[PDB]
Structure formats: C-alpha cells, structure tokens
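Visitor: Okay, handing you the structure first.
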Amino acid sequence: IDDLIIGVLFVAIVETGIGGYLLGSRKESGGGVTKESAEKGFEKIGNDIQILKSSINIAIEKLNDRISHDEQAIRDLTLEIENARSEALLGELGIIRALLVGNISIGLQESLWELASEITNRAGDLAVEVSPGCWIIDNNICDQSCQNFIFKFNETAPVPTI
Amino acid sequence: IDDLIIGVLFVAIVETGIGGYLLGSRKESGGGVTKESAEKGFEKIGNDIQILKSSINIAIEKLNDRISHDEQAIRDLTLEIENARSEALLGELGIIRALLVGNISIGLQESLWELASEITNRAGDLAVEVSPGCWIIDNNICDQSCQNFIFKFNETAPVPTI
Amino acid sequence: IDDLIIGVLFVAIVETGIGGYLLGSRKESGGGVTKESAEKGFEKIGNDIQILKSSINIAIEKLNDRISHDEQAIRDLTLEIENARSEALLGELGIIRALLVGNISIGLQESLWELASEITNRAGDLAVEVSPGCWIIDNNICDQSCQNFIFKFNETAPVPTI
Amino acid sequence: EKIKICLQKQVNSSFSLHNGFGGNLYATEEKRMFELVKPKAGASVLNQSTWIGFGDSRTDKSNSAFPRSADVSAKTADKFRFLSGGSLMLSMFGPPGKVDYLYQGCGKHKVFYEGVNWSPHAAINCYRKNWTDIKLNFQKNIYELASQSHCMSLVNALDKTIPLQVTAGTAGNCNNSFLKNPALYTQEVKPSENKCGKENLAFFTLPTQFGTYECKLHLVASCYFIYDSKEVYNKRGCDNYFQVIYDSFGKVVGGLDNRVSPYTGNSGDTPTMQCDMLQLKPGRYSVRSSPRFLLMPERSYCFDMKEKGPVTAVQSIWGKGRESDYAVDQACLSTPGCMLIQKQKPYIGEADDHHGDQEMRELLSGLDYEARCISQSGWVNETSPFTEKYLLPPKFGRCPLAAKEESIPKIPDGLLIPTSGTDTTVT
Amino acid sequence: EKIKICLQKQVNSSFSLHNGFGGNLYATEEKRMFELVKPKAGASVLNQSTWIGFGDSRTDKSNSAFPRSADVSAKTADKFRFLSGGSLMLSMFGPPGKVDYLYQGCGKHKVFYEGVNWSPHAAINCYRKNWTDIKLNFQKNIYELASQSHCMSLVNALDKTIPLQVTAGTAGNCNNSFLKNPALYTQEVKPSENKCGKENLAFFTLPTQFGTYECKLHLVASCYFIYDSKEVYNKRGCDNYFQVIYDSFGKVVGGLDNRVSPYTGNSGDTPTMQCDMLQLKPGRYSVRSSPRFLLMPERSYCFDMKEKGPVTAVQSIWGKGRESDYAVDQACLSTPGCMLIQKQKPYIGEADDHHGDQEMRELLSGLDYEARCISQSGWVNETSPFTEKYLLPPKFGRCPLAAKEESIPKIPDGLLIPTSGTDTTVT
Amino acid sequence: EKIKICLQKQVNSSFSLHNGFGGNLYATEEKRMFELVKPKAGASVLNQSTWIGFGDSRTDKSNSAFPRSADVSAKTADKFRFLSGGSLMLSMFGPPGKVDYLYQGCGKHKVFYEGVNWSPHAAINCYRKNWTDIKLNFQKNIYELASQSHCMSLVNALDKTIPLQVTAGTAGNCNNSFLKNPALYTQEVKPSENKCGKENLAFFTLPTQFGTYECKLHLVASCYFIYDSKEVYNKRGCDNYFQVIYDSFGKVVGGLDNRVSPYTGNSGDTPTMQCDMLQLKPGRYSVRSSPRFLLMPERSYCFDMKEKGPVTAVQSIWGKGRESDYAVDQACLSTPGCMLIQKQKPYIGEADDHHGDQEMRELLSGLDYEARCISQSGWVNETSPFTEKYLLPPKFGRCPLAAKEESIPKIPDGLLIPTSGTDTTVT
Ligand SMILES: *[C@@H]1O[C@H](CO)[C@@H](O[C@@H]2O[C@H](CO)[C@@H](O[C@@H]3O[C@H](CO)[C@@H](O)[C@H](O)[C@@H]3O)[C@H](O)[C@H]2NC(C)=O)[C@H](O)[C@H]1NC(C)=O
Ligand SMILES: *[C@@H]1O[C@H](CO)[C@@H](O[C@@H]2O[C@H](CO)[C@@H](O[C@@H]3O[C@H](CO)[C@@H](O)[C@H](O)[C@@H]3O)[C@H](O)[C@H]2NC(C)=O)[C@H](O)[C@H]1NC(C)=O
Ligand SMILES: *[C@@H]1O[C@H](CO)[C@@H](O[C@@H]2O[C@H](CO)[C@@H](O[C@@H]3O[C@H](CO)[C@@H](O)[C@H](O)[C@@H]3O)[C@H](O)[C@H]2NC(C)=O)[C@H](O)[C@H]1NC(C)=O
Ligand SMILES: *[C@@H]1O[C@H](CO)[C@@H](O[C@@H]2O[C@H](CO)[C@@H](O[C@@H]3O[C@H](CO)[C@@H](O)[C@H](O)[C@@H]3O)[C@H](O)[C@H]2NC(C)=O)[C@H](O)[C@H]1NC(C)=O
Ligand SMILES: *[C@@H]1O[C@H](CO)[C@@H](O[C@@H]2O[C@H](CO)[C@@H](O[C@@H]3O[C@H](CO)[C@@H](O)[C@H](O)[C@@H]3O)[C@H](O)[C@H]2NC(C)=O)[C@H](O)[C@H]1NC(C)=O
Ligand SMILES: *[C@@H]1O[C@H](CO)[C@@H](O[C@H]2O[C@H](CO)[C@@H](O[C@@H]3O[C@H](CO)[C@@H](O)[C@H](O)[C@@H]3O)[C@H](O)[C@H]2NC(C)=O)[C@H](O)[C@H]1NC(C)=O
Ligand SMILES: *[C@@H]1O[C@H](CO)[C@@H](O[C@H]2O[C@H](CO)[C@@H](O[C@@H]3O[C@H](CO)[C@@H](O)[C@H](O)[C@@H]3O)[C@H](O)[C@H]2NC(C)=O)[C@H](O)[C@H]1NC(C)=O
C-alpha cells in the first residue's frame, strides 16, 4: 500500500480541491506533501487528447448517413419494421460507445507513459524503481533549477554529476 | 527461458497435482523447488472476482427484458421475422461474450499486479529485476519471520536492515 | 526523447531501406549506429504469427454457413428483407474486423515480450532499466561470442564474470 | 544466499477454456447465461388490476355452494360481473322464461365465460329452434367490438314511438308472450273479410350515453319473419311481408321486403325468424313493416370503442347430459384479438355435473397471478428474453423469443485463471 | 536527501464516469452523440436540377404583378411550365371560351399546381355542368402515369379520317361551338320524314413521338351522350344511340352502345355527356357511332413511361368568391407516388383575392433549397441519421430513423481523466 | 564500455495500415475475407440421395443409342423412372395408339422431363384436337400435388359397377376404340322410332393405397361431351345430355348437366370433349349420365401428401420438325415450389433430331453433383455466405446473401508489424 502520494494509474476524488494532472511530492521517510499543477507536461497530453477527439469525430461521421437512398411511392405503413431496425441499431450504438470509451481511455493512458520516458531521459539519475508513475530523486544532487528543467519543462541549468 | 518456476503471466497444466495460485520458490544456482498455497491474497483476487462477477450480473440484467411490449391481436404469422431477429441477437450475444471474457481476464490480471506492488512495498529489499511476477530475496537478510510477513501476510517480525 | 535507436513499441517508416525486425545498436556517448537483422529472434515471432493466423482462419470459418437451410416454395419477393439483413451483417463484419486487428496486434506485441524475457534470462548483465525493448550491455565484459549467443541465438561461448 | 520466488498459476482437474478478445480465461465449472422460459397452460392477465370479467353461475360469488361450484378462485371471481343462469345472449334478446341481467363494466382486458345458458338444451323456440348461427354471429361481434373498446354495457331499454294502429303480440312457441328485444305488434287484418290493414311506421332513438357509459357504437339485432310464399303470407295479410330498418336521413340499413324480394321460407303456414347482427351509431332511426307484423328492436349492447385490448373467451359448455354447441369457439376463432380457452377433458363438476370442473380450475388458476406475457399458447410471469420455441400468433406483453439451449452462451464459474500473452500457456 | 515525486490524477467538482471495455473514463462535462433532425413543413426537392413544374397564373413569370401575385419565388418559378389562367384539364379537353396551351417537360420529380381554372366557378356546361368527377379521374391518371414517367407532353392534334356524310357540330350550352378534344359531327337525319341516316365509321392514329417527346402511353378521354330512353333518342335518330372505340385488330376498347345496352339517362330530351378515362398505346384506331352523333377524340396527354419518380401536387383552389372543388386532393390521395401540399389557413392573396397567398409562400419556400430527403411529413436538408418519430409513408431520399434523445449515446467533453486497472479509483 | 541495443521495428515499401480497437496493425499485403460465390446455370440437387426423376426417351437407360440420345449422364439417368415414348399425360388418360406405363416413386425432390410425347404433333383426336389446356391444367396439378408429397404413383385400375343396360363404346376419331381413363359405355336410344333409353347410374371406388403407395389425394379427370344444342343432342337422345360425378354422401363434385345448364357447343352434329381436373379423397363415388353416353373415369394419380419439397421441371419440347406447346413452362410458372429449366438455343439432337441436345447436357450436368443450394437462378456446391446479387425467389438449401466486394473486410498478408500506444509511429 502506497501513502499520500500515489501513481499515475490512480485517480483520486478531490471534489472541492485541486483536480486534473498534478505533481504530488514528499520526502522519503520525512517531510509532508506538496501538490502543484502539471500544466507543463499537459501540453503533450492536451495535444494527444485533440488527436483522440479527431478519431471520435471521424468515427461519428462514419455513423452518419448509413441508410441508403429511398424512393417509397406506396402509401402503406412500415413502422413495426422501422422499429425492429431501430432496436437493433440502438443496440449496436451501445456496444460501440463502450468500445470507444475503452480505446480512448487506453490511448490517453499511453500518452502519460510518454511523459515518464521523457522525464527519465532528461536526467540519468532520475531512472529508479518506485511505484507506477512515481520516481525518486535526490535534492543533494539536483536543485530547483534542474528539477524545473526535468519535470516542469523550463530548461533551467541541468543536473551535474561531479 | 525460466526453469521450474515461472512468472505470473504464465499458467501451467497440472491436472492431478496442486492447482490454483501458488508460491513457487527455489535457490538461485542451487537447491530444489518449493511450492505452497496462496489461500490469503486469493480472498483479495477472489473478492475482486466477486466485483468482476457483479459486472457480469449487471451486464446480464442489461440483456434481460430488451424486447418491446407487444399487443398482437392479428392471427398472422411472424416466425420468419422472429427467426431473422433471433439469428441477429444470437450473433450479438456471441460478440459480447468474447468481449466480456477478455475484459474480465484483463481486470483479473491487474489484481495480480496489486499483489506485486504491495509485496514490493512490504520490504525495500524485495525490489529487484527478475521475471514478470517473480522476485529475488536473500536468506542471510530476511528469516522466516519477515518472509512470512512479506508474502504470506502473517505480520511476523519485519526485516532488520541494521 | 530517445535518439536514433528507439524501443520495441515504436515502428519507424523506412520506405526505401531495411524493414521488418532489426537490432539497432550504438555506444552510450560514443560509436555510431549499427543496424542488422533480427532473423534469429524472428523464428519465434514468425511462429507466433502462424498461431495468430490459425486463430484468424478459425474465426473466418466460424462466420461461414451461418444462415439456416431454406426451402422457399413461394414466388413472392423478399429483397427488402435480404437488403436489411445484409446491411446489418455488413455492420457486424466491420466491428469484428477492428476487434480482430487489435487482438492480433496485442498478441503479436506480447510475442516480442517473450524475446525480452529470454534475452534477459540468457545473461545477468543484460538486466537493466533503459527504454521499452532496449537494453545496455558492456563490451569489456561481453564480446561478439556471448553477444551472438545472447541476442542472435548462435549459442557461442557464454559470458565469464571472473 | 539469493532465492528466486514466483507467483505461479496452475490449472487442475476439471477446467474449461473460455475464449475472448484481449486474453482468454480458464474456469473449473461453467453454466448458462440465460435459462429458457416456458408458457404455462390456461389463462392469466397482465397488470392483475386492469381487467374485468363477465360471468355465469360458475364465476358467481353469490352461489350457495361457491368453492365447489366454482371453476375459478374467489380472488379471480371478484373481478367478474356474474349472475347464476346468466348469459350475454339471454340479456341481449330477453326470451320469456329465462333470466335477464344488466351486464356492464370497463377494463383493458375483458374475460368472457359466456354461452352455456343458451345452448340447444335451453330449448327456446320463438319461431327459431336452432339458435347456433345467431349465437355465433352475436358472439363474433361482441368479441370484435370488445377487443376495440375500454367500456361496454347492455342496453335493456330505449326510446321508441309506436303507431296506435298496432298493439303488442304473443306466441305459443315463445311461452306466453314474446322476446324483450324484437318487440312484436299487430293490428286486425283479414283478407277473407276484406279488412285490409295499413303499413306501419315506427321510430326509435339509440342513446349516445347510458349513465356513465359512453356509447359510440351499438350492437343491435335486425329481425324479421321468413315466409315460404305469397299464398302463405296471404292467409294473414292482404299485401306482401316486409320489415325494414331506416336511418334518420331516409336510407335503409337492413331487414327484408317481400314486395321487391322473393319469398325464401320452408316452415309452411308458420314462418321462421332470422336476426341479422348490425353495428349502429347513436341517433333517431325509423322502421317500416307490413300490416300484420311489426318487429321493433328494443335492446342492444353499447361500446365506447376507445382502445384495443386483449379478450379471453372460455369454452362455455355443459356438464354431461345437456346438449352443447361450439358457437363460442367458432366466434372467437373467426375474430382477432381474442384468445380461446378450451377443455381437453370432458366437463365433470363437483357441486353437480355442470359446476366445478377440475381441469377448468387448473387452467383458470393463472388469473390470480400477474403475467409478464400472455399468448394463445399460455402465460408466463417469469423473466428471461428466451423460450424453447415460438408462441402462437396473438400474444400480449414482454414476449420471449425462440432459441436452442445449446446456442445460449456459457458463463465461467468456480475457480477462474486469466491467460495473458503468447507466453501464458506452457505444456 | 531522497524525495519521491508522483504524477497524480485527481477528479474534482462536476464529473461523469463513462463505462467501457478495457477501462472506464472520467470526464467533467458530456453531450449527445447525434442531434435529432426535424422534418420542415412545405415543399422542397432533391438534387435541385432534375425537377420540373407545371404552373398557372401564380407561377407565371410574364404576369405583370408577379412578386405580389406569386405563391413562389422567382428562382423557384423558373423551373415551372406556366401560363396565366392555364390548366392541364383546360388544354386536355379544350372547351370553347377558355385558354389553350401546350404543357410539356421532363424530369425525375414533377410538381403540379394544376386545377383551379376548371373548378365549378369556371362554368363549362357542354352537356355536363359538374366537371368534378371527370377532373378527379383525369388528375388521378395524370399523377399515376407521371410518377412512372420521365417525360410528358400534351397532344393537341392527331391524324384522323372522317366520313363525308357527317359535318361539324355546335352546341348552345358550349358557347357558340364545341370542345376541341371530343369533336362533334352529325349528318342530316329526320325520323318523321323517314330521312334516316347511316352509322358512322371514322379512324384516328396515335403517334409514337411528338417532337422530341416519346409516347409510350397516351391518356385519352372516351366520351358519349347518355339518353333517358328509346323514344327520346328516336326524336332525333331512327335507330339507337351508340359511340364505340375499336382497336387496330378490331376489338372494342371503350364507349356506349344502346343497340344492346339499356338507356340510363335522367336529363330528358337533352342528354348528358360522360367521359371515361382510357390509357392507350400508339397505333391506328377506329370509332363507330349512330347517324345523328359522332364524337371523335382529337386530343390526349403523351407519356414516355421511362422511370418511376416523385410527384408533388399542390392544392389548387381559389381565393374568396370563386367556387372550388377538392378533385386535386382526392386524386392524389388515391394514387401512389404523389405528395399532397394543402392549406391550413384560407386563401388570401395580395394581388387580388385569388393570387399571392401568405401561407402558400411559407410552404413553397423550400423549393429554392436542396433537400436530402422529402416526405409527406415535410423536407430536410440537414444531416443526422435520426429524427423524433417516423415520417409519413411516401418519402424519397436519405431517410432519418425514429429515436428518443434520452436513448442517444453521450460523448465526454471538457477535461477527461482515464481509469486504469483495479487499483485506479481510490476512496 | 556501455553500449545500447534496441529491438527496432521498421516498415518498408508496400504497406497497409489496418485500423483496430486496442492498437492498429501494419501489413505488406492484404486480401479479401470472403470470396463472392456465383450461381451456376443448369439443374442440380441437394443431398444427392433423396431425389427421384420421371423420364422419357432421353433419360432412358434402356435406349440402345443412350449416350448420344441422352440429355443426361448415366449416373443421373439411373435415378429416373423412364421409358422411351413415355409421358405422365399418356399414362393418365391412356389414349389408343400410344404407350402405357406405371410411373411411381418417392423422394424429397422430384425431377420432371414430362410433356413432349403429347404435344400437337402426337395426333390424338378423341373428340378434342387441341390438348394444350388439358395438358397445362393436368401438369399444374401434378406439380402442385408433387411439391406437397413424398410419394406418388399412377393408378391404372379401380373398383367399379356398370349397369347391364350400357355396353362399352368405341369412336372412329379415337382410332378403333376409346381412352383407357374415361371409359365410354352406351345403350341404344333412337328418337325416330321412339325407342328411348334409361339414364345411367354407375359406381366407382378410389383406393386409399396402391400396393406400397399411400393415397391421401387422387388427381382425377372429370370428362364430358359439349353439344351445340337441344336439337343436336335430341337427334340421338330423347332427354338432354348430362354426365355428373357424385360423392359417397350424395353431393355433386363435378360434370355437366344440360337438363339444367344451356348447351354451349360449336362442333355441330359431333360434340367436343372437355375434361376438368379434380382433386378427390379415397372412397366410394357414383356417377349419373344421359342414356346415350356414360363416361366413367378409370385412372388417376395417387399422392401421399406427406411433406413439402422441391420440384424441377425441364422444358419437354421436340427437336426440329415436330410441333411443340409451352404447357410445361406455363404450368410450372403458375404453380409454387417448382423450378423451370428452359433452353436458350434450339433443340438439336445427335441420335436423331429430337434426342441428345448439347445445351441440355451442359445444363442437366449439375444433377451428378451435390449442391449446397439450388435456386431458379442456378445451383452452387461451393461455400461462402455471400454472392454478387440476389437469387430468384424459389430456392432451397444454404443460401448465399447479396454483398458488394468493395465492402468485404481485408485480411493482412505477408509481413505484419503491430502498432502499440501513442509513441508507436514516428515521422
Ligand atoms: C477541475 O479542476 C481543473 C484544474 O485542473 C479546473 O481547471 C481550471 O478551471 C478554472 C475554471 O474557471 C480555470 O480558471 C479560469 O481561467 C480562465 C483563463 O484560462 C479565466 O478567464 C477564468 O476567469 C478563470 O480564472 C483554470 O484555468 C482551469 N485550469 C486550467 C489548467 O486551465 C476545472 O475547470 C475543474 N472542473 C470543473 C468542472 O470546473
Ligand atoms: C483445483 O485445485 C483447487 C486448490 O487450489 C481446488 O480447491 C479445493 O477444492 C477442495 C475440493 O474438495 C476443497 O476441499 C474441501 O475443503 C473443505 C474445507 O475448506 C473441507 O471441509 C472439505 O471436506 C474438502 O476437503 C478445498 O477447500 C478447495 N480449496 C480452497 C482454497 O477452498 C479446486 O476445487 C480444484 N478444482 C476442481 C475442479 O476441483
Ligand atoms: C520489406 O523488407 C523485408 C526485409 O526484412 C522484405 O523481405 C525480404 O524480401 C526479399 C524480396 O526479394 C526476400 O529476398 C529473397 O530471399 C530469398 C531467400 O530467402 C532469395 O532466394 C531471393 O532471391 C531473394 O533475395 C527476403 O527473403 C525477404 N526477407 C525475409 C526475412 O524473408 C520484404 O519483402 C519487404 N516488403 C516488400 C513489400 O517487399
Ligand atoms: C409466478 O407464478 C408462479 C406460478 O405459476 C408462482 O409460483 C407459486 O408461488 C406460490 C406463492 O406465491 C407458491 O405457493 C405456495 O406453495 C406452497 C407449497 O405447495 C404452500 O405450502 C403455500 O401455502 C403456497 O400455496 C407456489 O408453490 C408457487 N408455484 C410453484 C410451482 O412453486 C410465483 O409465485 C409467481 N411469482 C410472481 C412474482 O408473480
Ligand atoms: C438548409 O436549409 C436551411 C433552411 O431550411 C438553410 O438555412 C437558411 O439559410 C439561408 C441562406 O441560404 C439564410 O438566409 C439568410 O437569412 C438572413 C437572416 O434574416 C438574412 O439576413 C440573409 O439575407 C439571408 O436571407 C437563413 O437565415 C437560414 N435559415 C435560418 C432559419 O436561419 C440552410 O442554409 C440550408 N443548408 C444547406 C447546406 O443547404
Ligand atoms: C482507437 O484509438 C486509436 C488511437 O490510439 C485510434 O487511431 C487514431 O490515432 C492514430 C495514431 O496512432 C491516427 O493516425 C494518425 O492520424 C493523424 C491525424 O489525426 C495523421 O496525421 C497521421 O498520419 C496518422 O494517420 C488515426 O488516424 C486515429 N484514428 C482516426 C479514426 O483518426 C483508432 O482509430 C481508435 N479506433 C477506432 C475504431 O476509432
Ligand atoms: C469491464 O471491466 C471493468 C472492470 O475492469 C468493469 O467495471 C467494474 O469495475 C469498476 C471498478 O474499476 C466498478 O466500479 C465500482 O463498482 C462498485 C460496485 O461493484 C462500487 O461500489 C464502486 O463505487 C464503483 O462504482 C464498476 O461499477 C464495475 N462495473 C459494473 C458494471 O459494476 C466494466 O463494467 C466492464 N465492462 C463491461 C461492459 O462489463
């Protein structure tokens, strides 16, 4: 069981507090939690969310105008038939909604794994085994400057190794 | 290729022997294999299986009472229509069965990943790169007590690092 | 952001050059990119692709001869019915195609994870946290011989640690 | 010393491999997703509150030997409008020497046990011994209008105007008088004494309401006497036979005029009566007839015609010894919206031979339950969208569809083990 | 010192949890997948270029007071084949003292505003004052043949052969002459002076083409005089009345022969004319008739019969003060493939009482736009596969299907947060 | 030194990107999932073991010149019940100067090549020269009853009772005798010398079995002579013509009675014969007729009527030089459950002009294969649930459905490369 800061897989209910994507940090076996917005990582996520929404749009266009051109000249009723077709098409719409939600969800999650990779790539000493979407770094080695570069994308003075 | 003990992704056919979930252990470059029952996280896995089954129940209820309330007064036959609707609905049932099996399967596998995380969390010395759902520990560092705590959840005397 | 050699999740467009599965290697802060065929690993991937294709074959056969045996004696037309059934069955075929493509894709990716596991298993020094489907090894420790064994499956002289 | 530990999955003894999309699944037992529902024999109702019944002596709560005599439960009987010896046909035509009753009520589903009290045994012979065709046609129209109405009531009297020339008739084959629906009236006419009468003209007004009951359509019987020939009529009247029903405007809507249509009888000096079933809207109607005979209709059934709905008709036949007809059966089977309930075994009563049949009770037992679908194949209160095979054409409610149990999906049960990648199952 | 950093997801304030397969999804707002489309009142067309209209005074571009007078736009009016005071029926039968014109054109969709100029007001009495039935039947056939044709044209002249014994007639109730379609001709016959005549034989040839117009089927009127009796005809002709139409082979295809058929009239010394509608294929036909009367048809409508296609028929009635009939309405409603456009408010024109109606304008406005479906319930040019409820039976184009908005899927919107495996949602 | 190794995926040259749910997929080639099946011209059968045929001379295995002469294979011909010069109609009515045979057999699917031996060429004039209508109506009934039966047999004998007064007939236009089905019998009646005869009464029994064959329905011909007038019959009889068929109860089921129905002939002093087709159940029937003529039916076709099943009817026409009717074609095309097989080139035989046609052989070739569906558009033994377009209405088996190749899914082929997450494709 992890404590007051938990991984990227997790989503916590914070109904009357800070929401969205945020950086949850605290000392290992020491000082309390600091929470602050991730809006510099979000620039990636946000653009991918647009790409995902583009997929949605397409898939919706793809369900528009699917029934072929009619020329009914006869005056007799087909409502009971149209009804049975509607009941089927409604069922189909249910399924593809659940399928779409999962596919979107998954693809969104994979864009959070692109942040991991980039942040890990930014400093070699940032590579460590902790909890899914959590990392451990040392403030003796890296100050605000390099931290601010590493995960807040502000490119200030990278970490020195000697 | 791992030898006689293999990861959590794996499942092995053992029809007349021990089955279910078990802890498979042996010395690295030495001693024999030890196998023993996992009957304590299985309430966890199992309990999560109940939640999965709750999903199943719901989804089954959602397929019950689907067809509209009729009031057919005419004595005309609709068997040819009933047939075509039944053949379609049967096809739909096929699809959502395969989808349900996978979704259940996946969510079940992810509950085995909650055990990993928790066991890794229990002792710092448990964190190591081995095989999916396998770990390595040292018997010169942790005795029965802490081992029994770590993955058999007996809460007996945790590992001393000094 | 990884450089000229990137992980196994990735697929790069190399329209006029080498395609398929290949080993992309270079030194960390040194010697340039070397790319050479993975056809010794492919024997696994290829074989799993056959197993995947077996699934496909089955699933296609399972969609053959679905509709019941008719014995229509009446001369009256049913085209409007045949049309509505065809439009529905066409919709079903669309869905199960997208579902099949993902399932195949996923299972194919999981066969690349068997290579990782096997290569990591072959030498202890091969176990390191790098990039998804990338590893780092030391050329002082392991020569052509053991490398050729490790990831080119040629079983030549395993790595010595003392 | 380093020791390697692995969380292993091993599948044992009895197991099923459920195939999916995104991993497969092993399970030790397996069971069906849905269970096929069955239709149960007899009669039942949807909603168990929006229904009404029209009863006889075997649905009568005032019957002294009720439990015994009853083909229904007490609960079921409560929704009925009953009276021992009663019949819709007996109140419709009111023959002398039989019971008479004001049948009426409203409901989505109407349940009839009508018929047995005017079967061949009853022996009415008011210029017609075989009532079967009239009974049939009357029932057919009752069922038709009822499966298209929410409220219905008998109309036992109406507004009329009779001309002073004619005065009320009587007949020895109709006990001591005549029917309470076609009302007979005559004047002195004697061809031999050359005392020839005058044609009759009489009016009548069909009411558009009957208390609370709203009347949008009336079921009336247009009756007339069928004479063999000229000579036969010319014993008792100087002209030719005729009885004709006109509307307010001046159009004719039914009857028989032998001044313009040939004679068609076969009963000699005495004629035989024919009653045609007519559906009439409220208004002021008139009738014309030959001097010696006036047959004014004075009763009818009033229907509000508001909404369509189920109709159950139970085969109303006698116990052993009393001659019965199949008018009920025939009439139902030739009108849509009604479901017929019929007996496979003879009628054998407890109270006496004609009341409290074993079979009928275990059929009309369903009327105490609330069904989720009712069909001509039986009823069901249990859920599930499937059944072994198709239910007969007229049916109401949440219908189950035909399917084979071998084609129903299977759900894993007991011990479940997930498969993942291609690594997953070793052998 | 060691500090632990985690990328946290937190859900706040308003949020909806969208359920899936392979994980669920949180979103802060949500909206519907498809907006239900509406069938707009009035008339409109598909493809906006394969349509043609047949007009009157309210569709005529040469009308001096056009904008005011018009029930359509200028844009719309251009696709019409119009003429002030016009009517298909007026050109079909050509009555004296009325306008004559050559209606014709081609298209997938034909739009009619025909009728008003030959309503009871128009006052034609060429042995028939009530034209309504003839009008109706004529319109019915025009609509019928039109919804099965691509091209159509009026035929105001044809090839004929008349016998020298008869010479052209005239009728005082037909102004100063007679109709331009049934052409009257007679010989001198006097029964009293025994100056009896000879029966007539006359020919006519229906053409397979009329300019570019292709004639596969002709709509012709077979007319004849209905006399009250033998004696009445025998005032003016020795034998019996008759007019009969034969084919090329020699079979009869229409008319009335009172040498064998009884006299059915009710107009006294003067007869009354009846015109039955016949559909005839091209060829050489013949007619035979009684000495005193020959009625040869000299006009018809020519149809190519190439393909099925929509037909719109607008209720062509007068403003306040000129008597109108519902022949148009009736005829459309008894033929398939046509859509009727009718007024719910009185006809109140701007130009005069009878031209430039407010209502008609807000209905026929759609004809300037390109619809993606047209139905008897209205038209739609907007996309979306769904609508609130089913459109009336005859409809053409990309039909929207019935659905309830409450059952339409919802799409996540605003801030989206993905759920993962079992771990994912903490409480 | 530290060296980084990556397992890279790279895509090259020809490649297609197949879209999915849970990742996409690259492949170098791609092909269609299902191939569209085609219906093959000709005749074939389902199950290849439950079918039976009724043959002629071109399906005859005992024909000396068989291979040449045959329109079928040897394999196919073996399932036929043939005979050179045969015909169902020839065995049904048994005309003198033609063959006689006992057609019979059972099967789910019945194949007919009946007709050619009684076409106008065949020369039968037993008071009727144009047989076509009789032939047609007979065939129509054969096809009808056969597509509703499992077993069928000709009945060439029955139980009868003929009265002593009449003695067997003969006719000069019926060669030297009379038919073997309507049996003529006459007695002396001479109006000139007033030697008048007695009306006939004769009985007959339709048997419910015919050996193994089960008869639930018989196809019999009720025949009679049509005379021009009273006087014409009254040359040879003192009464009026009549021949009537009564049931066991005593009702009439067919015939002609000129004691009450007018004389309708047009053949002068000699009459013309009419044979009506009747469907009769087994039992003891009776017939009545005028003194001078008794026409008792002595043959029929017996049907078990057990089950519905396919019927193939081949266009049985002559080779060049012998006149042929289209009775077969017409009869099939006007009855349900049968499929007609007809030629698109003239009949040119090898053996002689009329036997062994090229076309017919490559059409009836399919009858040796086992089809998985058979339709009026052709047969198929090839798999796949799809076809390019719809097959004509009567069809049997596992039908393929209409679909366009452009919408059929494509399956990856060659080199396959999986896409994963959002990282997956670089550019
Ligand atoms: C859940 O929490 C998120 C935070 O992660 C909320 O986002 C924040 O919403 C406020 C709403 O007013 C935004 O403030 C507004 O900013 C605009 C300028 O962009 C300004 O014109 C307004 O006056 C106001 O200050 C805030 O910017 C936004 N955060 C980000 C990163 O844009 C979110 O709205 C919450 N959910 C719901 C349903 O509100
Ligand atoms: C596959 O192997 C699993 C073991 O992981 C089987 O589960 C075990 O099944 C036995 C069946 O007899 C259970 O035994 C019963 O134990 C109760 C006490 O719990 C005892 O009173 C009975 O007399 C009996 O011995 C056992 O409890 C159960 N394991 C657990 C953890 O409940 C499983 O049944 C095997 N598969 C099949 C198809 O049998
Ligand atoms: C995309 O690139 C791959 C390379 O990984 C292509 O596969 C290679 O295709 C060539 C085509 O000529 C094959 O070469 C042939 O090799 C055989 C011996 O196996 C030899 O006898 C021939 O003369 C020729 O050299 C080659 O085998 C094949 N690679 C493998 C591993 O089989 C692939 O075809 C490319 N995509 C497309 C659409 O071409
Ligand atoms: C659906 O209808 C069925 C019948 O078709 C109902 O089943 C019957 O339920 C009653 C209670 O409501 C049971 O009655 C009890 O029977 C026992 C045992 O004989 C007796 O001791 C009690 O005094 C009482 O009579 C009855 O057994 C049962 N029928 C069967 C075959 O088991 C059912 O209740 C209906 N459900 C609903 C929700 O309408
Ligand atoms: C589908 O048809 C609808 C009408 O059924 C079209 O909407 C209408 O579009 C016209 C222009 O084509 C708009 O006209 C403009 O009106 C404004 C406002 O008074 C005026 O200032 C302009 O001079 C002009 O007349 C009209 O506003 C609009 N309808 C509504 C209700 O606003 C629509 O464009 C059609 N779409 C397609 C793609 O065919
Ligand atoms: C399931 O989610 C998939 C994403 O995980 C989705 O595919 C979408 O994402 C891919 C990239 O991985 C897009 O491909 C690119 O699209 C951009 C433009 O948006 C191009 O610039 C680029 O060349 C490339 O084509 C897909 O286009 C995109 N999908 C759509 C429909 O646009 C899957 O589509 C989704 N499954 C379903 C059935 O919707
Ligand atoms: C695909 O599998 C999903 C699980 O991987 C499944 O969702 C189910 O699991 C979630 C938790 O991640 C449940 O959420 C909780 O449900 C419990 C009650 O069971 C509540 O107490 C709690 O507050 C929370 O809502 C989902 O409710 C649960 N699903 C259902 C229907 O209960 C998906 O449903 C599944 N997809 C399909 C279509 O079956």
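So for chain E, numbering is Swiss-Prot's, and the shown residues are 15-441, in order.
We read in the header that electron microscopy, 9.1 Å was used to get this structure.
Cβ atoms are placed via backbone N, Cα and C, with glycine included.
The following feature annotations were taken from Swiss-Prot:
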- E:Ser71 to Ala: 96% loss of esterase activity (MUTAGEN)
- E:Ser71: active site, nucleophile (ACT_SITE)
- E:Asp261 to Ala: 64% loss of esterase activity (MUTAGEN)
- E:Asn280 to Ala: Complete loss of esterase activity (MUTAGEN)
- E:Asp366: active site, charge relay system (ACT_SITE)
- E:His368 to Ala: Complete loss of esterase activity (MUTAGEN)
- E:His369 to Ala: Complete loss of esterase activity (MUTAGEN)
- E:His369: active site, charge relay system (ACT_SITE)
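Each of these features: where is it, how hidden is it, and who are its neighbours?
Guide: Annotation for E:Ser71 (mutagenesis position): spatial neighbours E:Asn77, E:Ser83, E:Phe96, E:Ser98, E:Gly99, E:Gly100, E:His369, criterion Cβ-Cβ under 8 Å with sequence separation of six or more. Classification of E:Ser71 (mutagenesis position) by DSSP places it in coil, neither helical nor stranded.
The 10 Å shell around the Cβ of E:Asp261 (mutagenesis position) contains 14 further Cβ atoms across the protein chains shown.
Spatially close to E:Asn280 (mutagenesis position) yet at least six residues away along the chain are E:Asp242, E:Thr286, judged by Cβ distances under 8 angstroms. E:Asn280 (mutagenesis position) carries neither a helix nor a strand DSSP state and counts as coil.
Of all Cβ atoms in the protein chains displayed, 12 besides its own lie within 10 Å of the Cβ of E:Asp366 (active site, charge relay system).
Mapped onto three states, the DSSP output places E:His368 (mutagenesis position) in coil. Around E:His368 (mutagenesis position), the same-chain residues six or more apart in sequence whose CB sits under 8 Å from its CB are E:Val130, E:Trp332, E:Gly333, E:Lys334, E:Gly335, E:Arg336, E:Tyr361, listed in sequence order.
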Visitor: So how many other Cβ atoms are close to E:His369 (mutagenesis position), meaning within 10 Å of its Cβ?
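Guide: Here the count is 24.
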Visitor: Cα-Cα, whole number of Å: E:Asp261 (mutagenesis position) versus E:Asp366 (active site, charge relay system)?
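Guide: Between the Cα atoms of E:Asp261 (mutagenesis position) and E:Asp366 (active site, charge relay system), the distance comes to 49 Å.
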